[PDB]
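Chemist: Please see the structure below; I have some questions.
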There are 2 protein chains.
Amino acid sequence: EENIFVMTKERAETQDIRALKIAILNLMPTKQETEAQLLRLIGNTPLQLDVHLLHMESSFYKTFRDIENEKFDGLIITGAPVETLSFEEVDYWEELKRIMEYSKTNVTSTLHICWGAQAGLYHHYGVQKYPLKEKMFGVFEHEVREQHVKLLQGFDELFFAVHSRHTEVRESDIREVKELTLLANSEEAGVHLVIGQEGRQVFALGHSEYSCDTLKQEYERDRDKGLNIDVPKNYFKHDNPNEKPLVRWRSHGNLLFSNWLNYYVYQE
Amino acid sequence: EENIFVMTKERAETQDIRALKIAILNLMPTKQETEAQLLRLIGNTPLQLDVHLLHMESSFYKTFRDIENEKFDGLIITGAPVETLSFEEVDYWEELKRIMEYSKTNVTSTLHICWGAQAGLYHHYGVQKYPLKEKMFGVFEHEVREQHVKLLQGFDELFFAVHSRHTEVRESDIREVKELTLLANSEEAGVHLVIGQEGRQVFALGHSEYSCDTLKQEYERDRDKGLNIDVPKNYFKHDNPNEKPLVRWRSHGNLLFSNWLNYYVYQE
Ligand SMILES: N[C@@H](CCO)C(=O)O
Ligand SMILES: N[C@@H](CCO)C(=O)O
């Protein structure tokens, strides 16, 4: 043949796509570390991102009153050190309710992490949280529970994710809610990924955003306070806190945030 | 503050980057399946790709004589059903040597898969291959052996990859060669990822490109021939060949090919 065709994987043209507006509601004690972790994970996209930092009304950080008349493509509500309290006892609960209500109409997709996810599940869907006898603490194997869901694109069928919490939501309580879909659970750790209203809410009860040493630092922090805390599970080789942490969860941390931004925050 | 700054993750502008020239040398028996697997994995890049299909000189497919006076950014040399033979006994060995010599000067980065990797290791670096008593056959855990190497960017420290072979190269034989670096090995399966001359060659002795059912089909193919073949390891739940294959390796299949294209095939 005189003319032999080549197969061309076309250039992914994303340069004329509008920059996405993302807000981060930072509720974590380690404000710096949490922000840094999230900014790096949010970097996993070819699209341009305008990232607005928020915190509770209780100089880069804004409050809800500054954005209440605006719309966002994405919002991240982080975890918080308040899990043992009833939701209504948390000092900023009324303000958070305002933000969560706002997210329904003014945010395309809200990602909720750990307690933020518990708060969202409770406020939107009435899902209760329950105390654990000991901390769920370590890196755990999870299984994909739904095929063909964009949030899970490129995921292995079995993958690892960190959990760090003295409370839980229960699978049966998620299952009974029509508007929720369980995406990933762990035989040991329980519920991890849940989607609400086709992606209007994304709930991650585990800590996929944790970097290498986060569980180590939590372990040492608690140990030093005189708390009775076991070594994080599947994290130190031979359960030796002096060894380098084994990182089994970063690839799916990246995939979670990348798929969220590309398939849920962005809408064509 | 009157003006609150936002943090902007800049748009990744790749639209003005030249389309990369990739050639695939297809030596596999399952020509269609292998090509399809590779085309999908090569899709993991925002860059445009011009993919030229090659096969041995023994209507999309070209031969070496068509491209001998051209340069490529990337070349993939697949596996082949010839592993029990001494390299020089393979019918097209002299022609493959010509292609491998050509790759040194005319190809920025060549990725070699399974036997192709054995052939490349042998021709370029004198690394011998050795028979196994039984097929290395299944999905195996691997550990990252180098930090800060671009081919392994975003990899978990422990990750899974399929192997399917009745022969091996040995780690000690790779170790003694200065121009080679072991990137990933498996306690059970042995050598998987190796880099030659800072990325001029990439060797993948396992089969990261395998899709869901490939090991299943190989198992049934061999079984039907009357061969004595054990179930692929860590692949069927309860080692039951009727169960759906568990896919633990796709995420790092994607990462391997994505990092190869983005950091080795492409050069700024
Ligand atoms: N579990 C975290 C709180 C956020 O989940 C900690 O121990 O600091
Ligand atoms: N192991 C493959 C050959 C390519 O490695 C097979 O059994 O068909």
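Note that chain B carries Swiss-Prot numbering, so the residues on display, from first to last, are 17-74, 87-296.
Here the Cβ of each residue, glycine as well, is placed from N, Cα and C on the backbone.
A mutagenesis experiment is reported in Swiss-Prot for this position, B:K47 to R, and the note states: 7-fold increase in Km for acetyl-CoA. Swiss-Prot lists B:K47 to M among its mutagenesis entries, and the accompanying note reads: 17-fold increase in Km for acetyl-CoA and 14-fold decrease in catalytic activity. For the mutagenesis of B:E111 to G, Swiss-Prot gives this note: No activity with acetyl-CoA but catalyzes an acyltransferase reaction using succinyl-CoA and homoserine. The structure shown keeps the original residue. What Swiss-Prot notes for the published mutagenesis of B:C142 to A or S is this: Lack of activity. Under the heading active site, acyl-thioester intermediate, Swiss-Prot lists B:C142, citing sequence analysis as support. Quoted from Swiss-Prot, the note on mutagenesis experiment B:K163 to M is: 13-fold increase in Km for homoserine. According to Swiss-Prot, the feature substrate binding site maps to B:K163, B:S192, B:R249, an assignment based on experimental evidence. In Swiss-Prot, the entry for mutagenesis B:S192 to A states: 5-fold increase in Km for homoserine. The structure shown retains the original residue. According to Swiss-Prot, the mutagenesis experiment B:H235 to A, N or Q carries the annotation: Lack of activity. The active site, proton acceptor annotation in Swiss-Prot covers B:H235 and rests on sequence analysis. Listed in Swiss-Prot is the mutagenesis experiment B:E237 to A, annotated as follows: 65-fold decrease in catalytic activity. Under its mutagenesis annotations, Swiss-Prot gives B:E237 to D the following note: 6-fold decrease in catalytic activity. For the published mutagenesis B:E237 to Q, Swiss-Prot gives the following note: 19-fold decrease in catalytic activity. Here Swiss-Prot flags B:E237 as active site. Under the heading of mutagenesis, Swiss-Prot lists B:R249 to M and annotates it as follows: 64-fold increase in Km for homoserine and 10-fold decrease in catalytic activity.
Each of the listed features needs to be described in terms of its position in the shown structure.
Modeler: Take the CB of B:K47 (mutagenesis position) and look out to 10 A: across all protein chains shown you find 14 other CB atoms.
Under DSSP, B:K47 (mutagenesis position) is assigned to a helix (H, G or I) in the three-state scheme.
For B:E111 (mutagenesis position), applying a Cβ distance below 8 Å and a minimum sequence separation of six or more within one chain yields B:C142, B:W143, B:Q146, B:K157, B:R193, B:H194, B:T195. Following the DSSP three-state reduction, the secondary structure of B:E111 (mutagenesis position) is coil.
In three-state terms derived from DSSP, B:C142 (mutagenesis position) belongs to neither a helical nor a strand segment and is classed as coil. Its own atom aside, the Cβ of B:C142 (mutagenesis position) has 25 Cβ atoms within 10 angstroms in the protein chains shown.
Around the Cβ of B:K163 (mutagenesis position), 20 further Cβ atoms fall within 10 Å across all displayed protein chains. According to DSSP, B:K163 (mutagenesis position) is assigned to a strand segment.
For B:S192 (mutagenesis position), the number of other Cβ atoms no farther than 10 Å from its own Cβ, over all displayed protein chains, is 19.
Sequence-distant neighbours of B:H235 (mutagenesis position): residues of the same chain at least 6 apart with a C-beta under 8 Å from its C-beta are B:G107, B:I141, B:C142, B:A189, B:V190, B:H191, B:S192, B:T242.
DSSP classifies B:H235 (mutagenesis position) as coil under the three-state reduction.
For B:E237 (mutagenesis position), the same-chain residues that are 6 or more apart in sequence and have a Cβ closer than 8 Å to its Cβ are B:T50, B:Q53, B:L54, B:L57, B:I141, B:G281, B:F285.
In the three-state DSSP scheme, B:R249 (mutagenesis position) is classed as helix.
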Chemist: Given that 12 residues are missing from the model between B:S74 and B:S87, what is the Cα-Cα distance between those two, in Å?
Modeler: 16
Chemist: Once near-sequence residues are set aside, which residues in the chain of B:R249 (mutagenesis position), 6 or more away, have Cβ atoms under 8 Å from its Cβ?
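Modeler: Sequence-distant Cβ neighbours: none.
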Chemist: Centre the Cβ atoms of B:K163, B:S192, B:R249, go out 8 Å, and tell me which other residues of that chain have a Cβ in range of the substrate site.
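Modeler: After dropping the recorded site residues, what remains is B:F165, B:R193, B:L243, B:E246, B:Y247, B:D250, B:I257, B:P260.
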Chemist: Can you tell me the CA-to-CA distance separating B:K47 (mutagenesis position) and B:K163 (mutagenesis position), as a whole number of Å?
Modeler: 22
Chemist: Ligand 2: which of the mutagenesis positions B:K47, B:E111, B:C142, B:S192, B:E237 have a Cβ closer than 6 angstroms to it?
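Modeler: Close enough to ligand 2 are B:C142, B:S192.
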